[PDB]
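Below is one structure, written out as structure tokens; the observations come after it.
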Number of protein chains: 2
Amino acid sequence: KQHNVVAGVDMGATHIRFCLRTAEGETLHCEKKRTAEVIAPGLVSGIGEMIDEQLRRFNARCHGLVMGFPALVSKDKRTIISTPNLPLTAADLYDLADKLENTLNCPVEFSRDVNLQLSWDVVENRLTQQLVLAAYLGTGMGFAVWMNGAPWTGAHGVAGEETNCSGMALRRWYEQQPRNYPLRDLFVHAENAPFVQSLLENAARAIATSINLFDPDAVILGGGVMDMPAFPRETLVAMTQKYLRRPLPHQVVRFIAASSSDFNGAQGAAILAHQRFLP
Amino acid sequence: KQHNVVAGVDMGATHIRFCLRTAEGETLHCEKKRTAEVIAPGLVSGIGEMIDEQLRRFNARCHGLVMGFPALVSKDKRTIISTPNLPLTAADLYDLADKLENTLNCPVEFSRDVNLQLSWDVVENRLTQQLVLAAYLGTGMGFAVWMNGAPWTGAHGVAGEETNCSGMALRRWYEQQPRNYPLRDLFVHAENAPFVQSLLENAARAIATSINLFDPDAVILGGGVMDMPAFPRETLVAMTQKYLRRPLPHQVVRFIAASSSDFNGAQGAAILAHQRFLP
């Protein structure tokens, strides 16, 4: 049984997620591999063989690849323009889009990881025709924009770019002295720490600033910091609402909690590949 | 000699500027009237007769009106959604777009005043095909966006919306105690006042925040505060550049000084009317 597919790959420091989506919009396959294993034969050979084994298995023809990176990506989506925190060399990233195209025999585009999460969340929340802003609080504060039916990256591809309002800032505060609880449980025991409340207020000001400037239909809040036990999502939303201009955008902007699931990112990439390289 | 024209009107507290632009892109007429005089017969009758006298004079047919207000304007450009600081009643603004259309026999759109200045500056700087951000420092901090060949207003028309970083903040500081110099000469004598330097740093942070989020090709800096004698434009640009993410957008965003001339706003409105209602 033949299949026409697109490939979605989300590239992490420890794992790589990979999804195959049919022309019909069906998820044909999803897998998670360890990054170290995939790149052992060289990055291009590794990805090429990871994808091609599944194409051969499902008798699939691949019409394109969207690959996610925790890094800045050029306007034309072909060049990684910041050093990603991945176990890859400078040489590996060099001319990667062309090398992947030659090996995979289909177009290849790159995307910043937060656009993949944004795409999953926009499609899942029925927001594809709206102006949507996403704030992803992880190791740093990640912001993304959905506009005109696609992720929006500005003039040079770097739209949506805080030292002390991030996962790194929380880690550095935690590390100041010995704690009776693990870092992952910080919000269970330290939600009311003066420094933690200042971080939440800051994040709130930043989110509210972005909302006042874009005037979106909706705002998706998420990131790895929001997945931590006892993270006060309701307090952050209420803090942000204090700074929204009234009557509009205060009375009309809708707040959505981001989906946090293993394959969302890879699936997001597959959805973007489908839009760009099909129907 | 027949003429096909569009009307551009910029509405101020003291004066109203009015421009007629031909289908051929020629400025046929410009005039400045006192707002009080124009509205003496009622606002609709006043504007209708101000425009119609010139149409009769030039034997002109009007294909549309873009009218500027120091106020928020709805997404569909037909409703003024904040109270403007003009000598008009609530009743005068009510259903104004329809009343003007019936009287003038052409389509009528409204625009926030800063979009008119933005349009003049974008066309004059050959930036119509770029992503352009404008920061207009007047009584308040006004921001505007040019994207996809036109002013961009967000989902609800209020994109681009600081208590102590504005013309009002400078006025209130000036008024704290008697001064040996007039308010208009504040930057000649008080550029280095600790409060004035804090205002400039704040404006810089705000401008830099907007640039980091939109990642524009260019930024137009202006407003009535920048027209004041000795305003340190170079210091503000240098302060803003400290906060721009490097290499991009720091090494590629271009800074432009806004044009400050009597009819720029009315002309901006005429340019928008031409785009919307001609060729």
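We number chain B the way Swiss-Prot does; in order, the residues shown are 3-163, 185-302.
So how was this one determined? The header says X-ray crystallography, 2.0 Å.
Any Cβ shown, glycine's included, is placed from N, Cα and C.
The secondary structure of B:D12 (ATP binding site), as reduced to three states from DSSP, is extended strand. Residues annotated as ATP binding site in Swiss-Prot: B:10-17, B:142-149.
Long-range C-beta contacts of B:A73 (mutagenesis position), restricted to its own chain and to partners at least six residues apart, with a cutoff below 8 Å, comprise B:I82, B:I83, B:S84, B:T85, B:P86, B:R114, B:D115. According to Swiss-Prot, the mutagenesis experiment B:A73 to G carries the following note: 60-fold increase in catalytic efficiency for glucose phosphorylation. 45-fold increase in D-glucose affinity. No change in catalytic efficiency for D-allose phosphorylation.
Mutagenesis annotation in Swiss-Prot: B:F145 to L, described as 10-fold increase in catalytic efficiency for glucose phosphorylation. Slight increase in catalytic efficiency for D-allose phosphorylation; the structure shown retains the original residue. In the three-state DSSP scheme, B:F145 (mutagenesis position) is classed as strand. Annotation for B:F145 (mutagenesis position): same-chain Cβ neighbours under 8 Å, separated by at least 6 residues, are B:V116, B:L135, B:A136, B:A137, B:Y138, B:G162, B:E163, B:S233.
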### Task
Just name the recorded positions among B:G14, B:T16, B:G144, B:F145 whose Cβ comes within less than 8 Å of a chain A Cβ; none is a fine answer.
B:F145
### Task
With 21 residues left unmodelled between B:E163 and B:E185, could you check how far apart their Cα atoms sit, in whole angstrom?
10
### Query
Which Cβ among the binding-site residues (B:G10, B:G14, B:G144) has the fewest C-beta neighbours inside 10 Å?
B:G14
### Query
When the number of other CB atoms within 10 A of each residue's CB is tallied over all shown chains, which of the binding-site residues B:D12, B:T16, B:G142, B:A146, B:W148 has the maximum?
B:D12
